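In what follows, a structure is listed as structure tokens, so that the remarks can point back to it.
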Amino acid sequence: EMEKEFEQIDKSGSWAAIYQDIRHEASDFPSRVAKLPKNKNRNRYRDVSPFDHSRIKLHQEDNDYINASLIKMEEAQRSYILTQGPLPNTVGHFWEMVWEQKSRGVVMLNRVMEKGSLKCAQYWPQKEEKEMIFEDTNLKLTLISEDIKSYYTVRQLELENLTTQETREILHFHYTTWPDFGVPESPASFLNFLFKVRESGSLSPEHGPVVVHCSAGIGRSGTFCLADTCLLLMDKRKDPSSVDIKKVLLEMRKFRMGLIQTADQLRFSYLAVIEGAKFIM
Ligand SMILES: COc1ccc(CN)cc1OC
């Protein structure tokens, strides 16, 4: 059981050691499309690339590339798109991916500015009456409503395909209180946020995969998917304690490199799953 394993690693201070075994065991697959010189300005970080086998392809003949990966968790019947925070030049590609994949929710785990630098382009409208048009991808985005709470904001957006005049409602879930350094002290507000995404229907098989991002799409984004999948597996299996976080993380790392960036994020993931299990048992 992971609660016991938690106290062991914690009392022994072995987090950096566990974290290193994960780095050494992790899959390595080609990422040739990401490294093409024509894609250099579609990547926020030169060392964070989608694998070719799991990359999301845009349906535009010109250049199909976006820094985005499909995570498929077969046993949990869960799928997530993990992506980077869009760049000024990829905001149109981001919304094209949301459209093409039939996603219902976007989960954002960063602020636009952190540590005095831009981590993400402002890719949604700030006011109802000021909609955004993405000329490159022929989409219009309107803010319908915004509900600001202490730890997170939920926004209802309307995405319109200008080519076909179809419209869809997208939910934007914005976790606004992840600290600039380190991890939250308590996982309570993060669990509340994760249960709110679940309640919306955004993680349900009747929609395309949820889009999850932070700045690189590997650290905070990784914690989100890892916690959701682990808690789901605990409700599915005859023996809940058969759930090994480290195994689940290694499975997800077959689909996108580097998920969970620090030993602190790993410890936080254990804590979130351990605490979430109480509200699930
Ligand atoms: C909605 O369907 C499911 C989603 C997840 C699981 C988890 N093993 C089982 C399901 O069966 C129905």
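Here Swiss-Prot sets the residue numbers for chain A, with the shown residues being 2-282 in order.
The backbone N, Cα and C atoms fix where each Cβ goes, and this holds for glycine too.
In Swiss-Prot, a published mutagenesis experiment is listed as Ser50 to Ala or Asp, annotated No phosphorylation. Annotation of the mutagenesis experiment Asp181 to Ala in Swiss-Prot: Substrate-trapping mutant. The annotation substrate binding site is assigned in Swiss-Prot to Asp181, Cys215, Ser216, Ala217, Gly218, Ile219, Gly220, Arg221, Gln262. Swiss-Prot lists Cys215 to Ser among its mutagenesis entries, and the accompanying note reads: Catalytically inactive mutant; abolishes sulfhydration. What Swiss-Prot lists as active site, phosphocysteine intermediate is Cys215.
Fewest other C-beta atoms within 10 angstroms, among the binding-site residues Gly218, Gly220, are seen around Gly220. Here nothing among the recorded positions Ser50, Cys215, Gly220, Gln262 falls inside 10 Å of the CA of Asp181 (mutagenesis position). Considering only the residues assigned to substrate binding, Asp181, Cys215, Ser216, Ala217, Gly218, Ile219, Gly220, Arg221, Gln262, the longest pairwise Cα distance works out to 16 Å.
The Cβ of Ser50 (mutagenesis position) has 21 other Cβ atoms within 10 Å, all protein chains considered. The binding-site residues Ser216, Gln262 differ in how many other CB atoms lie within 10 Å of their CB, and the one with the most is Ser216. Take the mutagenesis positions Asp181, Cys215: by the count of other Cβ atoms within 10 Å of each Cβ, the lowest one is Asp181.
According to DSSP, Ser216 (substrate binding site) sits in a coil region rather than a helix or strand. Between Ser50 (mutagenesis position) and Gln262 (substrate binding site), the C-alpha separation comes to 14 Å.
For the recorded site, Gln262 (substrate binding site), the DSSP three-state label reads coil.
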